[PDB]
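Report on the structure given below.
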Amino acid sequence: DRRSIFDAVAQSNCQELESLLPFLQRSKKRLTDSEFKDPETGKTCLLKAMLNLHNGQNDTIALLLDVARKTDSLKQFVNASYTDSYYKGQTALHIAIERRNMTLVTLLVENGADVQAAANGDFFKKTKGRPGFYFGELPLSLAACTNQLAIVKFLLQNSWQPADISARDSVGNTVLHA
Amino acid sequence: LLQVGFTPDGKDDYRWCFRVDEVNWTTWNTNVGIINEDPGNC
Amino acid sequence: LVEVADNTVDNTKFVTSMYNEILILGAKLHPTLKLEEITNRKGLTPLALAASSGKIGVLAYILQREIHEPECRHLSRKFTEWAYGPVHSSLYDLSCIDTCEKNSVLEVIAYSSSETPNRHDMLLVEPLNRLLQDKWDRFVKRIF
């Protein structure tokens, strides 16, 4: 069940996944199925694992990546994002960058994580009335505004996919504008 | 009225709280105690 | 401990430190007991006593007390609801401050006799100032 895997990843316990992987393989189901993410929010188990880190390390993420690749799901799995109107478009790469985790972002990007995803949710837009944090809307802008020089260098010079430096967000701001 | 945590007896801790917002650029502390996984408010 | 405070820097520092240490020890030894609720013959609590006597440092420490020790964290009065980047959202307790009690801190400070040393400055502590501004903005300005 989705609740069981969510609890396992949140608790940083990967013992239950030993049956989940063969369970998914035999069940003929895919993690991308609606039955494995929140209805209104859309969060996936990978996002919950990324949120629930301890000392910056969470070995369960490696298990989820291994099982996802075993079933040929990384394409639509890593690039999953919130569908809520408030965190709309917010991907896992944003969590990896915001938590200042170089290894997690390296794994995500080398596994096919898109670097031009726009976190254009209401929480990320420039609104004076409500709380939020505007940093542009792109991972490079987030890394630059959050003070990770190494991460921006890596994104620009990434071998698998380099980050465009002239890209513009919804309001048109570039990294310099942000 | 918001939930803040759990009493040592194990029951819920509910308090009439007043919320404030702050910004800090020097700290950059990514390892602290938090109540909510999702940052924003509604 | 509240009675001994006299608002000087070293005295305030140590009084706050000893207050915190004794609170933690009491929490560990007797988790069920709520030390800060006990009252003296006048009926005041340590918080109310500090507010009335004009002990600004102790009041500031108490209102913003933040304990990160996992075993004893319910003692805290300030909490971090969430943080994303450089942005934090904090919560203040308002347990005995919002004028819904017998004699809240706010009422005690406001209705002082002007004999108390520095009642003018005791409303500058963050929660009290922001709370008064919120109350003014919400409903009382129109009545005024």
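By the numbers in Swiss-Prot, the shown part of chain B spans 725-766.
Recorded method for this deposit: electron microscopy, 2.6 Å.
For all residues, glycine too, the Cβ spot is worked out from N, Cα and C.
The note that Swiss-Prot attaches to the published mutagenesis B:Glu761 to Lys or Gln is: Abolishes capsaiin-evoked current and binding to resiniferatoxin. Annotation note: B:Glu761 (mutagenesis position) sits in a coil segment as assigned by DSSP. Its Cβ placed at the centre, B:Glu761 (mutagenesis position) has 12 other Cβ atoms within 10 Å.
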